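Asks: Mind looking over this structure? Questions follow.
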Amino acid sequence: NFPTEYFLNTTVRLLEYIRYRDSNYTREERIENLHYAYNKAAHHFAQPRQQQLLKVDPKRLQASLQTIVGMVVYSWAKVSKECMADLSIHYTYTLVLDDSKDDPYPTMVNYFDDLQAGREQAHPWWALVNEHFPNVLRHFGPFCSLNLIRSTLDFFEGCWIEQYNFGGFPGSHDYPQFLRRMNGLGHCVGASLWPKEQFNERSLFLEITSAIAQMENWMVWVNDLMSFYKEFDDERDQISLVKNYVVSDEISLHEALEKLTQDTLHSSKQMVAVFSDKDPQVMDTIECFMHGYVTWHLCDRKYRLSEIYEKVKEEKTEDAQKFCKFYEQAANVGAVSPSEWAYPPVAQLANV
């Protein structure tokens, strides 16, 4: 049975800590960006070479793309439309990689030599991603770019490790966060929040670096938390950060969940307790990311949190109501029909 109240309590706390509230991001602007990002991406993924080197089921690509654009537009609120579009493509590539069962070994045998010689990579994924990377990198300074490149490389190894469906050896306490950081894209996400057009990598080096280090853990743990509901009974999903704590540390799913909430809540508090008295433009980007990121989760049908809403909408409980109050907040600005932006389907663009 799902820890419905415990979950609710933790969710409301996280929200208060981060100061979850209303933004000046109008539903009309969201639709403007949503359609803009989706429109550049669908046309990209619809090109021939893309269509033939990126092995993904058409229906899942469409879904993945819509999910990713949703997350970007809603979290990288302050960057430009082009930046959202370009980050949408890169994060859709990374999402798509989890669909491969194919062992990377054979295609990674000459990874370095091909890289150093300027020859196209053997693994089709790497071929598309490195070819398109400049489009994403042009929006950043050398420091931030370096973070993206590294994180994406970590991501690749993360996916490789996961093909083994390995939650860790009982007793290997370091395995869980090791794996979560590899497939997390923490430094990618974190360093992509600062476009050299609205920020100065050098003048803000300390804050940017710090953000990356704190955002890496907030971003991944918040996702682990919000996802805890859909993954609860997913017998297919076997190696989540929480399921690994269970196996690696040898504790109950409950205790594992306790560790996650403790880390998440704390991560939140320190985030706030560090950026408030910091360059406003910076705290704004950070604060907006947190809120949008949370909105997206509550709104995307992928996380099915509306099921929880529908099951506690009527209760005189303090949390139960605080949750709904929050939920309806995100709903009012985030519940947009895909028909208003995500069109036409990638498949149709590719067939033309």
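Sequence positions for chain A are given in Swiss-Prot numbering; the residues included correspond to 3-354, in order.
For this deposited structure, the header notes the method as X-ray crystallography, 2.8 Å.
Backbone N, Cα and C define each Cβ position, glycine as well.
The Mg(2+) 1 binding site annotation in Swiss-Prot covers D100, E164. Per Swiss-Prot, Mg(2+) 2 binding site is recorded for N225, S229, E233, and the stated evidence type is experimental evidence. Per Swiss-Prot, Mg(2+) 3 binding site is recorded for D239, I241, and the stated evidence type is experimental evidence. Swiss-Prot lists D100 to E among its mutagenesis entries, and the accompanying note reads: Does not significantly perturb the overall structure of trichodiene synthase but leads to an increased KM, a reduction in kcat, as well as to the production of anomalous sesquiterpene products in addition to trichodiene when incubated with farnesyl diphosphate. What Swiss-Prot notes for the published mutagenesis of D101 to E is this: Leads to an increased KM for Mg(2+), a reduction in kcat, as well as to the production of anomalous sesquiterpene products in addition to trichodiene when incubated with farnesyl diphosphate. Among the mutagenesis experiments that Swiss-Prot reports, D104 to E is described with the note: Does not significantly affect the KM and kcat for farnesyl diphosphate. Here the residue is the original one, but Swiss-Prot notes a mutagenesis experiment at this spot, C146 to F: Leads to the loss of activity. One mutagenesis experiment named in Swiss-Prot is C190 to F, and its note says Increases the KM for farnesyl diphosphate by about 1.3-fold and reduces the kcat by about 2000-fold. Record note (Swiss-Prot) on the mutagenesis of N225 to D: Increases the KM for farnesyl diphosphate by about 6-fold and reduces the kcat by about 28-fold. Leads to complete loss of activity; when associated with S-229. Looking at Swiss-Prot, you'll find the mutagenesis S229 to T noted as follows: Increases the KM for farnesyl diphosphate by about 77-fold and reduces the kcat by about 9-fold. Leads to complete loss of activity; when associated with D-225. In Swiss-Prot, the entry for mutagenesis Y295 to F states: Does not affect the catalytic activity. The structure shown retains the original residue. Record note (Swiss-Prot), mutagenesis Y305 to T: Increases the KM for farnesyl diphosphate by about 80-fold, reduces the kcat by about 120-fold, and leads to the conversion of farneyl diphosphate to an approximately equal mixture of trichodiene and an unidentified sesquiterpene hydrocarbon. The unchanged residue is displayed. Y305 to F appears in Swiss-Prot as a published mutagenesis result, with the remark: Does not cause large changes in the overall structure but increases the KM for farnesyl diphosphate by about 7-fold.
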Asks: Rank aside, I only need the closest one: which of the mutagenesis positions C146, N225, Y295 has its C-alpha nearest to that of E164 (Mg(2+) 1 binding site)?
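Replies: If we rank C146, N225, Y295 by Cα distance to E164 (Mg(2+) 1 binding site), first place goes to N225.
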Asks: Note the Cβ centroid of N225, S229, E233, the recorded Mg(2+) 2 site, then list each other residue of that chain whose Cβ lies within 8 Å of it, in sequence.
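Replies: Nearby residues not in the site list: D226, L227, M228, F230, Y231, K232, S242, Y305.
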Asks: Quick one: of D101, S229, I241, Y295, which recorded positions lie within 10 angstroms of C146 (mutagenesis position), measuring between C-alpha atoms? Sequence order, please.
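Replies: Cα within 10 Å of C146 (mutagenesis position): none.
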Asks: Far apart in sequence but close in space: which same-chain residues, 6 or more away, have a Cβ under 8 Å from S229 (mutagenesis position)?
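Replies: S242, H299, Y305 - these are the non-local Cβ neighbours of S229 (mutagenesis position), listed in sequence order.
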Asks: Tell me which of the recorded positions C190, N225, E233, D239 ends up closest to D101 (mutagenesis position) in space, Cα to Cα.
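Replies: Closest candidate to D101 (mutagenesis position), judged by Cα separation, is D239.
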Asks: From the recorded positions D100, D104, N225, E233, pick the residue whose C-alpha lies nearest to the C-alpha of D239 (Mg(2+) 3 binding site).
Replies: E233
Asks: Determine the Cβ neighbour count for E164 (Mg(2+) 1 binding site): the number of other Cβ atoms within 10 Å of its Cβ.
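Replies: The answer is 15 other Cβ atoms.
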Asks: Long-range same-chain neighbours of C190 (mutagenesis position), Cβ under 8 Å, sequence gap at least 6?
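Replies: Counting only residues 6 or more apart in sequence, the Cβ neighbours of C190 (mutagenesis position) under 8 Å are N149, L150, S153, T154, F157.
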Asks: Taking the Cβ of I241 (Mg(2+) 3 binding site) as the centre, how many other Cβ atoms fall within a 10 Å radius?
Replies: 18
